[PDB]
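Engineer: Got a structure here, written out as structure tokens. Questions coming.
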Amino acid sequence: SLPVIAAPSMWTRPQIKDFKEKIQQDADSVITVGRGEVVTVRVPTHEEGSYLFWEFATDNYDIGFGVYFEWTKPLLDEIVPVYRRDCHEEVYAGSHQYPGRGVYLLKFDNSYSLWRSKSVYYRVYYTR
Amino acid sequence: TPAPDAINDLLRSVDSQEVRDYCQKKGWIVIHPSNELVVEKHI
């Protein structure tokens, strides 16, 4: 049988001020998504890893968020369908079990925004 | 060491910076250095 892909988990947590303060302590964890832009963040599966955990937030506006899995032309699986989230109001978080070796694509989608740039604070971990 | 799905259930239910830091100390979760992540922009 082809690999069964686990459903992702998603949740929020309220402390967005503290989250962004923590993340701001490193420049590279802060992304500017221009008007009409889509920023993709590639997160490879670690050789000792089992799960991917993500957190993200924005400053003044919502943004589209999706997760895809790239198998190592290459096959792409939809893990979290892209949808607008109010990650300016709360920290958005989620996880997914490794379906196999490959690369996760975190997509921060600002396609729909004509006039607004978004600042994206994000963080990712993995488990053994 | 607990199972990954147990970690998952914990973080989902009582998520906080404190719980993250604790899981990190125990080496249950390991942070991906953001500077090692490939970031792509597309219009």
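Chain A is numbered as in Swiss-Prot; shown residues: 365-436, 473-528, in order.
Method on record in the header is X-ray crystallography, 2.3 Å.
Even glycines carry a Cβ here, placed using N, Cα and C.
For reference, Swiss-Prot lists these features for the protein:
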MUTAGEN   A:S511 to A  Partial loss of PI4KB- and TBC1D22B-binding
MUTAGEN   A:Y525 to A  No effect on interaction with PI4KB but loss of interaction with Kobuviral (Aichi) 3A protein. Loss of ability to sensitize PI4KB activation by Kobuviral (Aichi) 3A protein
Engineer: Return the whole-number Å distance between the Cα positions of A:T436 and A:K473, the residues flanking a gap of 36 unmodelled residues.
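Structural biologist: With 36 residues missing, A:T436 and A:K473 have Cα atoms 10 Å apart.
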Engineer: Could you state the whole-number distance in Å separating the C-alpha atoms of A:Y525 (mutagenesis position) and A:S511 (mutagenesis position)?
Structural biologist: 27
Engineer: Since the record lists A:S511, A:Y525 as mutagenesis positions, which of them has the fewest other Cβ atoms within 10 Å of its Cβ?
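Structural biologist: A:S511, out of the mutagenesis positions A:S511, A:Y525, has the fewest neighbouring Cβ atoms within 10 Å.
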Engineer: Check A:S511 (mutagenesis position) against DSSP and tell me helix, strand or coil, would you?
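Structural biologist: A:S511 (mutagenesis position) sits in coil per DSSP, no helix or strand.
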